[PDB]
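**Q** I have a structure I would like to understand better, so I am pasting it below and will then ask my questions one at a time.
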Amino acid sequence: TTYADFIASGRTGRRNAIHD
Amino acid sequence: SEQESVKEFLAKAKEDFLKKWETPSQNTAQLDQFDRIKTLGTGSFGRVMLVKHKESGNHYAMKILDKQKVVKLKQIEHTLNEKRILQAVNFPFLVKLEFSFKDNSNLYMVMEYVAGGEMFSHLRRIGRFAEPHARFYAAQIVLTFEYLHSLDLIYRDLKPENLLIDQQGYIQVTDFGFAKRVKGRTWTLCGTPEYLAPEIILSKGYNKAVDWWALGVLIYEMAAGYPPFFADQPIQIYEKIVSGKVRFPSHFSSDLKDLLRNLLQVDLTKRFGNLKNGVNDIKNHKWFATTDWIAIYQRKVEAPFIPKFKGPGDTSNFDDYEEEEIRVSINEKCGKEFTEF
Ligand SMILES: CCCCCCCC
């Protein structure tokens, strides 16, 4: 499932902003 | 009739804002006046701490930016914007800036403490919000952007990590680090990968419309429990974003999918919020047929969820961070650069 895919991904934690 | 009261309200709001906008507050406190309790969060250039004001006994959240680090990451203009704007705004769903000041090494912004924690925490915990629950949050965002946009302000950093839940279950937007006042187009590459509009990624020059796209991402993420464009590396995210293909989970209502397909519209010229009816096309959407905007604004609606608060100064709703002692140099650092702060 997609949810399961998200859960295993590297981006489940807090996401920082980019600027450059 | 309803539209006219808004227009008037907004009008009066623009006047108050301009007054503060032109003559910003400055050096309203000193480090010595507070006790540092705990780090509530971490961001890209500085940190946020739970603090206590010696004289009054109230707690606040204090944002700390290191002047030199700000300088190295080219965020000077952004930092001046953030403070100048926060001090001028006033809306029920925005964090109130209490005090601001600086010292040899840093910049400080002190705001009201919002104990409920980040929307992000709960969402991830619960996994996903029920539509009505999400609609309740989205509504607040709609009105907020309505306010902000009317002031020529662009937000640029919407994401659950930036929405705090208050004692009453309502949302408080924090982190104005990328907020900008601009009449016209803007070109900076800033935001959070998952939430970036295609025009930003495509280096095309953008306006207030990026905020609406972001609102689309937020709503999908709240209801599905995962963003519409996810991957492990940013580059892959940007590729999915640009591509213009969205899939919806089987549980989304037809209404929701409609709202979403219109918000997540790759073509600015077709994107809701960026058309003749402006915000109205959104507020008028069938998905929000049930919402009493006024009541939301008034905070008369019952919140679907209320975080648990065990005492003033309780940090239960926030994650734990490693403590780093703040150091104030003997030498003034980057004075010139932050004169106006
Ligand atoms: C007295 C009700 C005014 C409505 C507020 C509008 C928010 C943008």
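Residues displayed in chain B correspond, in order, to Swiss-Prot positions 11-351.
Going by what the header records, the deposited coordinates were determined by X-ray crystallography, 2.0 Å.
Positions of Cβ are set from backbone N, Cα and C atoms, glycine also.
If you look up Swiss-Prot, you'll see B:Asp167 marked as active site, proton acceptor. The ATP binding site annotation in Swiss-Prot covers B:50-58, B:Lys73, B:122-128, B:169-172. The domain 'AGC-kinase C-terminal' annotation in Swiss-Prot covers B:299-351. Listed in Swiss-Prot is the mutagenesis experiment B:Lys73 to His, annotated as follows: Reduced interaction with SMO. Looking at Swiss-Prot, you'll find the mutagenesis B:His88 to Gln noted as follows: Does not affect interaction with SMO; when associated with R-197. Here the residue is the original one, while Swiss-Prot reports the published mutagenesis B:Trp197 to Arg with the comment Does not affect interaction with SMO; when associated with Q-88. The annotation that Swiss-Prot gives for the mutagenesis experiment B:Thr198 to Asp reads: No phosphorylation by PDPK1. The note that Swiss-Prot attaches to the published mutagenesis B:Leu206 to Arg is: Reduced interaction with SMO. Quoted from Swiss-Prot for the published mutagenesis B:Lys286 to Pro: Impaired inhibition by the R-subunit. Quoting Swiss-Prot on the mutagenesis of B:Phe328 to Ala: Reduced catalytic activity and impaired inhibition by the R-subunit.
Give me the structural setting of these features: burial, nearby parts and distances.
**A** When Cβ atoms from all protein chains are considered, those within 10 Å of B:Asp167 (active site, proton acceptor) total 20, not counting its own.
Under DSSP, B:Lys73 (mutagenesis position) is assigned to a strand (E or B) in the three-state scheme. Cβ neighbours within 10 Å of B:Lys73 (mutagenesis position), excluding its own Cβ and spanning all shown chains: 29.
In the three-state DSSP scheme, B:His88 (mutagenesis position) is classed as helix.
Under DSSP, B:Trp197 (mutagenesis position) is assigned to coil, being neither helix nor strand in the three-state scheme. Shown in sequence order, B:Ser213, B:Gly215, B:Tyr216 are the residues of the chain, 6+ apart in sequence, with a C-beta less than 8 angstroms from the C-beta of B:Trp197 (mutagenesis position).
Other Cβ atoms within 10 Å of the Cβ of B:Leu206 (mutagenesis position), summed over all protein chains shown, number 25.
Taking Cβ-Cβ distances under 8 Å and a sequence separation of 6 or more, B:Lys286 (mutagenesis position) has no neighbours in its chain.
Secondary structure at B:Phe328 (mutagenesis position), as computed by DSSP, is coil. Residues within less than 8 Å, Cβ to Cβ, of B:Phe328 (mutagenesis position) and separated from it by at least 6 positions along the same chain comprise B:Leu50, B:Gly51, B:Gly127, B:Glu128, B:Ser131.
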**Q** Under 8 Å Cβ-Cβ to chain A, which of the recorded positions B:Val124, B:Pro170, B:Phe328?
**A** none
**Q** Check each residue in the chain of B:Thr198 (mutagenesis position) that is at least six apart in sequence and keep those whose C-beta is under 8 Å from its C-beta; list them in sequence order.
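**A** Long-range Cβ contacts: B:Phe188, B:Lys190.
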**Q** Using C-alpha atoms only, work out the spacing between B:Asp167 (active site, proton acceptor) and B:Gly56 (ATP binding site) and round it to an integer in Å.
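**A** About 16 Å separates the two Cα atoms.
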**Q** How many Å separate the Cα atoms of B:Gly56 (ATP binding site) and B:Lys73 (mutagenesis position)?
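**A** Here the two Cα atoms are 7 Å apart.
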**Q** So, in DSSP terms, is B:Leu206 (mutagenesis position) helix, strand, or coil?
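**A** Assignment for B:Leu206 (mutagenesis position) reads coil.
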